[PDB]
Protein chains: 2
Amino acid sequence: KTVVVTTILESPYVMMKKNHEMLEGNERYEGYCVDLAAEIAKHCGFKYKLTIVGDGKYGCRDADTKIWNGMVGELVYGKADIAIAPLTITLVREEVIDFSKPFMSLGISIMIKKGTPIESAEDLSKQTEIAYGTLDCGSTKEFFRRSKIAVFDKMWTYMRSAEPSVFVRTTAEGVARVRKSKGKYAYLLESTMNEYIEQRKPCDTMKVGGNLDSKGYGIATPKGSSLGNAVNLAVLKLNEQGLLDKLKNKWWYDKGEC
Amino acid sequence: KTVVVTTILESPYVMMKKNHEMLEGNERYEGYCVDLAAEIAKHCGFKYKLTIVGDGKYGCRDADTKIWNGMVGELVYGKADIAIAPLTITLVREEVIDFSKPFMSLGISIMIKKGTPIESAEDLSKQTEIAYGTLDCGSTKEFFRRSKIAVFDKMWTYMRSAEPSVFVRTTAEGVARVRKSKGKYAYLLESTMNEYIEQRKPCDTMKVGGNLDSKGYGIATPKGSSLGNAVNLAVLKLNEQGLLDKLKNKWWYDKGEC
Ligand SMILES: N[C@@H](CCC(=O)O)C(=O)O
Ligand SMILES: N[C@@H](CCC(=O)O)C(=O)O
Ligand SMILES: [Zn+2]
Ligand SMILES: [Zn+2]
Ligand SMILES: [Zn+2]
Ligand SMILES: [Zn+2]
């Protein structure tokens, strides 16, 4: 009856409200995906409960066991009915879960500490002084692992063998490593996150170069779920009425600190 | 057996080749969607015939008869098996046909003759010396018809009543109208088309302002078609392999003249 919605604590998509300890249920959280969940539910006519993914991951498949983890795993194994999160539409995921048409367009981008002498992925690939990595267990890592493009495969070959590990567990971890490393670590992450952090104090990062690829986030449901059709129409309706653009301005720019 | 593909003459998606008259069947055409059709057919394992939509339109629904025309109508009434074209994914279309995940991202943009005193949509709406319109029977017109945004609804109010008509039957006619109007006509069209034309002789137009919205083109199939699933997985594969980006540079930027 009540739809279980899996999501992930990733700013500004879903964040704990300042006073969450005094609030209950869905009211504990705020953010772009919290706002969007409320609208999808109202347009599709269901009640829902927001739940934070237990392992804190977006999702990947273990090479050995073939088991899915993260939000993808929660849908695949029946622990949640829908995921409303910055979850990237990819071929390997569409093979095991369903996605709506995208609600946000984005691409992989580079985050540097201001003043770092890097302007592009080609620049990162041609040097060794500045380290760089991506989030573990997400679509960005898979992009580099799978790429046949020479620049990106060169980047992958470095990243997969760098020690200590250049991969991080959360976006926040990646941004902190950029901020604390004096220009000697650059972080590869989606343009949406990069753009958001660029407007947050202490205003010491910047996005550089163009996007490396072009993709989308979608609302995900278990394969053949009865909800997929209505959720897809809801995303299209809300895009056409300007809601998605209005939400992006609210959470990225209206609140910008830089 | 042979899959009938509906498409539309729209540069640089589908164009007649230089020496088409000595060529036959699919070989008569070239462009981004021609290459894309060949890739999709190779991955999905079918043979196909390209056919240009009889009425030269993308597709809209007649408000009195409720009959669909254009490429959307060819799908709806069973005259074609698949549409491979710059066809915009929209709510009202998703109600009668199926769409793949998008193969290209885009937005509505403004095209002016160079030197025209217009910088934005708000600029057009606050004056009257320069007329402006959109393509008939497409998603851009409908966007303005349905817009609740003050600047956009106001534009629509002007466009719908304008005399003589500011709407055009083809993109080519819109561009020609901009070029021959001495700065007194501006054209609202998708950013993909705008960006292509800006790079072609006689280099007298320019895209101005940001995109007015964000959406995508998809490969469309009749509702419940056997083809839909494979076609969707194929578009995702092609994007991940970087082929879509390669095609984009081949047809937009390697082909610039200005
Ligand atoms: N949006 C990504 C997570 C972030 C990233 O990989 O950079 C995913 O769905 O895996
Ligand atoms: N891509 C549009 C046609 C061009 C336009 O409306 O600007 C459609 O599918 O309707
Ligand atoms: Zn807390
Ligand atoms: Zn609403
Ligand atoms: Zn001829
Ligand atoms: Zn191929």
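Don't overthink the numbers, they just go from 1 along the chain as shown.
Every residue, even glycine, has its Cβ placed from backbone N, Cα and C.
Copied over from Swiss-Prot:
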type	residues	note
BINDING	B:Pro86, B:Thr88, B:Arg93, B:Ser139, B:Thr140, B:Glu190	L-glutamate binding site
MUTAGEN	B:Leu91 to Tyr (Swiss-Prot position 504)	Promotes dimerization. Strongly reduced desensitization
MUTAGEN	B:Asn239 to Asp (Swiss-Prot position 775)	Increases rate of desensitization
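Every protein chain considered, the tally of other Cβ atoms within 10 Å of the Cβ of B:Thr140 (L-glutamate binding site) stands at 23. Secondary structure at B:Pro86 (L-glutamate binding site), taken from DSSP and collapsed to helix, strand or coil, is coil. When the record's L-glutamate-binding residues B:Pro86, B:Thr88, B:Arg93, B:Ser139, B:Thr140, B:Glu190 are compared pairwise by CA position, the greatest distance found is 18 Å. What surrounds the L-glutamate site, by Cβ distance within 8 Å of the Cβ centroid and not counting B:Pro86, B:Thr88, B:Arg93, B:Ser139, B:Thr140, B:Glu190, is the set B:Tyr58, B:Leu87, B:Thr90, B:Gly138, B:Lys215, B:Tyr217 from the same chain. Secondary structure at B:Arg93 (L-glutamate binding site), taken from DSSP and collapsed to helix, strand or coil, is helix. DSSP assigns B:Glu190 (L-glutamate binding site) to a strand. Proximity to ligand 6 (Cβ under 6 Å from any of its atoms) holds for none of the recorded positions B:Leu91, B:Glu190, B:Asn239. There are 26 other Cβ atoms within 10 Å of the Cβ belonging to B:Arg93 (L-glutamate binding site). Those recorded positions from the list B:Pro86, B:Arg93, B:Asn239 that have a Cβ under 8 Å from chain A Cβ atoms: B:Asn239. The binding-site residues recorded for this entry are B:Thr88, B:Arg93, B:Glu190, and the Cα of B:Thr88 lies nearest to that of B:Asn239 (mutagenesis position). Proximity to ligand 2 at the level of Cβ atoms, with a cut-off under 6 angstroms, picks out B:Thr88, B:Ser139 from the recorded positions B:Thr88, B:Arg93, B:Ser139, B:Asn239.
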